[PDB]
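The next block holds one structure in the form of structure tokens; read it before the comments.
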Amino acid sequence: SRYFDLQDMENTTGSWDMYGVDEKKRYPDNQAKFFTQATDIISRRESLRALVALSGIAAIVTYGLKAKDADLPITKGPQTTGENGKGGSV
Amino acid sequence: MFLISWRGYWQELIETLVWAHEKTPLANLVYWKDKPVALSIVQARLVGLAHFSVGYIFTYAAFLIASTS
Amino acid sequence: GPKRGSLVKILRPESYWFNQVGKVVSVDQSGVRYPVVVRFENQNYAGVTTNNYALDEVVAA
Amino acid sequence: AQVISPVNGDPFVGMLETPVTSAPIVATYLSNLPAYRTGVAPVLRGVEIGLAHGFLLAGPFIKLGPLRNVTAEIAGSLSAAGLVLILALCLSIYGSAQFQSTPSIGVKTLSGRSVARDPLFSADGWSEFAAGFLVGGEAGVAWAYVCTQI
Amino acid sequence: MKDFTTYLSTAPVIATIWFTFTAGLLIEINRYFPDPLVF
Amino acid sequence: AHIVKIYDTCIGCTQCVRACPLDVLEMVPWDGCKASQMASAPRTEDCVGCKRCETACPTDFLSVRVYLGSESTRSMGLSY
Amino acid sequence: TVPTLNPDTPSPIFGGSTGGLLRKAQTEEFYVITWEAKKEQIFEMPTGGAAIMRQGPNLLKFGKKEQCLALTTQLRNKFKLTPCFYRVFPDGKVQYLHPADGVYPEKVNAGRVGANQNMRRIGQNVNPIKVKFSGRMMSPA
Amino acid sequence: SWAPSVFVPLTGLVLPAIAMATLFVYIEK
Amino acid sequence: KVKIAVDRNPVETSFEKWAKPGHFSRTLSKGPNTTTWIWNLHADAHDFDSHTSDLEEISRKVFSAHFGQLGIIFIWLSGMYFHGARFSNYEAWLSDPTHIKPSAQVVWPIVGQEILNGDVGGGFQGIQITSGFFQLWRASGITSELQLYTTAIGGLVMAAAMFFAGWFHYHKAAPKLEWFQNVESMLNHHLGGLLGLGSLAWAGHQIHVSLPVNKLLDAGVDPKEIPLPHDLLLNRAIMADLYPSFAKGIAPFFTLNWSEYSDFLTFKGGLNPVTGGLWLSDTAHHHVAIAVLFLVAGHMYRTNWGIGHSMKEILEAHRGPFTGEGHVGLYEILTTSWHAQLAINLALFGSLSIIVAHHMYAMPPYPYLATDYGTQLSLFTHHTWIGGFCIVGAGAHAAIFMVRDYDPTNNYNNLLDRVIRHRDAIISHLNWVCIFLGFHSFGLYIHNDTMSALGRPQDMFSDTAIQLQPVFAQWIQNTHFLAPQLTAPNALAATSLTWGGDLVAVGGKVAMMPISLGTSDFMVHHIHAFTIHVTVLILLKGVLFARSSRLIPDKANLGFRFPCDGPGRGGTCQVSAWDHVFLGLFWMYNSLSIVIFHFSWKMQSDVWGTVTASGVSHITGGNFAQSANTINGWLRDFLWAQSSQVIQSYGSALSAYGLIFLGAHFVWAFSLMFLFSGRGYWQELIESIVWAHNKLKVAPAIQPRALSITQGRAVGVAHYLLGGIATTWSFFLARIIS
Ligand SMILES: CC1=C(C/C=C(\C)CCC[C@H](C)CCC[C@H](C)CCCC(C)C)C(=O)c2ccccc2C1=O
Ligand code: SF4
Ligand code: SF4
């Protein structure tokens, strides 16, 4: 009934994995193979800063540059004649 | 806010938040590199002053221009 | 040192009573550096009416 | 008998084991989720988490958006595909800083024996998660607008 | 009443017995000489 | 960590050691003062800089000084 | 004279509080306090809560040395007892702290040479132009 | 509409996006 | 054995201690060295716990202090009556309520102040009052001034008696600790005598004086011509004539034939159509029931006979699984700590004063109350405030208990212990919920402002575009108007017209009408709930960690009231419980300020106004629902537009409100000097000034010192509140009167 042990250096402070059960794969034989092979080329961390950044800008610069009333009210532009100012201006 | 209320409140606020994070599951799996701390006194001093001045300037500017125009 | 109860000006510039008057309580006859124990009527910020000074940091006037 | 008790015996650890936290259930459900699993390689976890948020982000940007009163679901589609790719920057950049030399977790289980450390926290760890959050996210977004639209 | 008079000669009491005097004086003078911008 | 110094105007009344919350100061023998003792700061890596020590000093001017310096995990009062 | 041995002894009665240990105790330095309580009497938990002391040797677990010296001064003043206390590291090492030389720091003990002790009046410091072109401060001269 | 369709959203997002990214890594590491 | 215990002549009654300022503490008794002394002696004047450790002496001090308070309050009540008798329009007001403005203050003719005596009616020149006394007086059946004079003289005597009482029960016959601890007896006597016999005897006044005199006045007969209220007693022929059931006397009472008293003891509800106030008959029956309830309630607790509950028993009984030992130990605490009791009592009083404001808002209980918009706005704002303050005070003292009285060794308590053991979860969750609330309330207004600025009204949060309907509230309103039919059959109309229909109006003005609830109301309520949650965050954090935290474990030793513990630990500014109360006051002010603004705009836009050809013109034309959805709408449609009458109040009777308008801004801004700065600057300033004095041999002996950090904060918050509140005060009253 003593929580004070120098040899037991991990139980002491309370670094207990609260719900970290060490169970087997419940994940399927056919499906785990579908999604290992499919998500193995994008795996590497260096490739993400090359793909996600540059292809992500290519996602903004595509759906960003593609200019009419159909989708937004600015590329629509002014569809009426200019209004009169305060100092008799155009 | 930054001028009137000072550190001790905010740090203890943070003090409970930093416990709160560390025994929140799923979120547990994320931890900070840089320990979260309250801004200094001198920091609070500057940050108040800055907000105050910016607000001053911008408010007047909007008034000055909109009224004169 | 100065005679006990004599009115003495302080000449230590970093004192709260600098160029001010105090009375000598007792000058310790030993090898101590600040023997001249002075007591004043008015306190400092730190709620203290008394301090110790050296023989070159007093002048009986 | 007290419903609430000290943490796995120790009363001098910052926590209280309520029937909310520790119980017969909750300890079985949270382990069933992708992230908390210990024995699995770091590829399949990220996909099971990453996909899910692609559907939580998908519903939203359809019905509340600017083109809610009309391209309403095409509008909501790739916008859910976005918070995916930014999370991938956030999670790739989160990873870029932290891990320089070896892992760091509570090594043991509740039983207390020195179990092998997880790859959840490592140099090659968060990479495959950050990849899982991408391939899961981007693909997982597409199926909230192949089912609601197409 | 040595004690009672020392209290009446306390700071907050004197101030008040002084201010009702120099207030009245200025209200009084503004009555019989109303509205001055000279003298 | 913070710097803490004791100057020779110390009387050795011991209030600054007795006041500290983190045990930075101690009393040592000396030959300068009526009390035959002086204050010392051998543990400034544990110093927080809360300035109780200064508030406790009777000397004029104070014979303990705390110069707030480079800040470490202990000096920032962290338990997390 | 010898510093304290570091044995296993039972901590006093406590239902548990949220104020206690966290990630810092696991990957940084946590702190341990030791003393011999005579009877079972209650004490204020410095990280919040009521807690009953037990007879014989009692040890507590804290993550900051203030939480020791708040308690120790609460154990030393109230109950009139005398506790020792020292650090811990996460690889299994210990640092004996207090009382460092058996004697508590307020009353004098031989063999504790003076550190950071300037031997002049403070106004006999030099002006901070005379400490540029360095990595030095205004007091150390 | 040619120029400001490109340069506004790049200055709005793509400049702060990689700035907050590459300055974060400068801070922590 | 509950019994009368007293000490005989504990303190002599000469002026020996008057002449010695700061006698009460050994520290201050030594006299002043510095000017700080002066402040300290006023700061700690009533802080009896730090003076002495003896609970007896403290206990004797506290109520004698309360007899003094009650004396003062009587003298105050005496004041209003006398002026209402001597310097008022009331008789003129008792003859044409609609066309006379209530006034009970006259200015003297000097220094142009004469202009303040405004055209208030009845041939009288003066200041229009908004206290609501004139309606009280009509409700009490007061008909002539003489009566007001006599009530005034009585209050003065009562003031004398209370002052006597307070000297007595300290200097001749001071009760013993035992005494003060008779909680069961105190509770029983206060419930049954004070409240019970109070509302009973009042109900006597109402049934014998109020009800008859009111009917004759509402009939329209000249008040001078109305019979005097004692002749109603000795000639019941007049009472029989007014309500028939008096013929049968007190026989129906004893015989349980109470249904015959349905003449004057009703349950009709709604408003009296001729006066715009609740039926006095409903009120008489209300007080009659309430008296019985309280009377029987006051016989719960055990005293000098076996029968009755013991507080400690009920407390020790109530325990369960999650809490451990539960309520155990609480009795002993709440019989030994004044602070704890003060903490409880302030929370519930405060809550009470706010519910009083609302219930007085929704159910005007006095004649011609509803139609005196000045009075109604004044009373609701007032009572909403004092409540505000009292609630913050509850928090303050709770913390003071937590620091000074809590001792687990001597007076253990587990509920408290368990609360302490998980404080981190509580505060963290409150933090979360508050950020939530802040975003989803303020954020909505910012969103609206942005959409409105960007030309997108169809995307706004509003009845027109976005709908956020208060479905629950509408349900409850639905249930309230249909209740008189189904769930409360004997009730004729609704409790209030703001739920039901039937728009009742008096003198061409709207007394009350159904209040519509839309998106704008959805908004403001959630703002409130945000503000309250933040205030609770600050104050609860303050009380729970008053003793210790992760930063300062030994905070408990440092005190309740103290500035800091230095620049160490990174910096520890505002760690104390006091500082929490400090910041709590600002958020409270914030919350309460939006409530009363909510109230005023709501009332002028959706409720109040004039009644034309089968139709209604509101004061601000129902702009609320469309304007209060954006910050710009408050800025312009409320603040800017409404401030019109205050800003041009010059040259009129209302000019004092313009002066106070500016003065309150002054004092508000003036607070910021104290709040933004620190005494380090000020002390050095003072060094130079002191030089200047010494140079001319005019230095004071009492060494001039800058205020403490704490005093700087106190002065700051005080001037901040006073400025803010006084500005809103000058605003509303000039606005609503003009
Ligand atoms: C100005 C200022 C001061 C200095 C201001 C002081 C000391 C206020 C007190 C001044 C008054 C005028 C002194 C009271 C004098 C007596 C009433 C007697 C006067 C004699 C007759 C005229 C009645 C502080 O002490 C301070 C402290 C902390 C934060 C901010 C500030 C701050 O802003
Ligand atoms: S306080 Fe000043 S004097 Fe007393 S010991 Fe520490 S240093 Fe020497
Ligand atoms: S500063 Fe606070 S901690 Fe650092 S030494 Fe002086 S007292 Fe001990």
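Residue numbering in chain I adheres to Swiss-Prot, whereby the residues present occupy positions 12-749 in order.
The way this entry was determined, per its header, is X-ray crystallography, 3.4 Å.
Keep in mind that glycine also has a Cβ here, set from the backbone N, Cα and C atoms.
Taking the Cβ of I:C575 ([4Fe-4S] cluster binding site) as reference, residues of its chain lying under 8 Å away and at least six apart in sequence are, in sequence order, I:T583, I:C584, I:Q585, I:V586, I:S587, I:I720. Annotation source Swiss-Prot lists [4Fe-4S] cluster binding site at I:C575, I:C584, citing similarity to another entry.
As annotated by Swiss-Prot, chlorophyll a' binding site applies to I:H676. Mapped onto three states, the DSSP output places I:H676 (mutagenesis position) in helix.
Around the Cβ of I:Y692 (chlorophyll a binding site), the number of neighbouring Cβ atoms within 10 Å comes to 10. The chlorophyll a binding site annotation in Swiss-Prot covers I:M684, I:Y692 and is backed by similarity to another entry.
Annotation source Swiss-Prot lists phylloquinone binding site at I:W693. In sequence order, I:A717, I:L718 constitute the residues six or more apart from I:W693 (mutagenesis position) in its chain with CB-CB distances below 8 Å.
Around I:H676 (mutagenesis position), a 10 Å sphere centred on its CB holds 15 further CB atoms from the protein chains shown. I:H676 to S appears in Swiss-Prot as a published mutagenesis result, with the remark: Accumulates approximately 50% PSI.
One mutagenesis experiment catalogued in Swiss-Prot, I:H676 to Q, is accompanied by this note: Impairment of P700 function. More severe; when associated with 'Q-656' in PsaB.
Annotation of the mutagenesis experiment I:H676 to F or L in Swiss-Prot: Loss of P700 function.
Mutagenesis annotation in Swiss-Prot: I:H676 to C, described as No PSI detected; the structure shown retains the original residue.
Listed in Swiss-Prot as a mutagenesis experiment, I:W693 to F is described as follows: Unable to photoaccumulate an electron on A1. Look at I:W693 (mutagenesis position): DSSP puts it in a helix.
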Integer Å value for the Cα distance linking I:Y692 (chlorophyll a binding site) with I:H676 (mutagenesis position) is 25
Restricting the recorded positions I:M684, I:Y692, I:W693 to those with Cβ under 6 angstroms from ligand 1 leaves I:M684, I:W693
In this structure, the one of the binding-site residues I:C584, I:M684 whose CB has the fewest other CB atoms within 10 Å is I:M684
Once DSSP output is merged into helix, strand and coil, I:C584 ([4Fe-4S] cluster binding site) belongs to strand
By a three-class reduction of DSSP, I:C575 ([4Fe-4S] cluster binding site) is assigned strand
Rounded Cα distance, in Å, between I:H676 (mutagenesis position) and I:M684 (chlorophyll a binding site) is 13
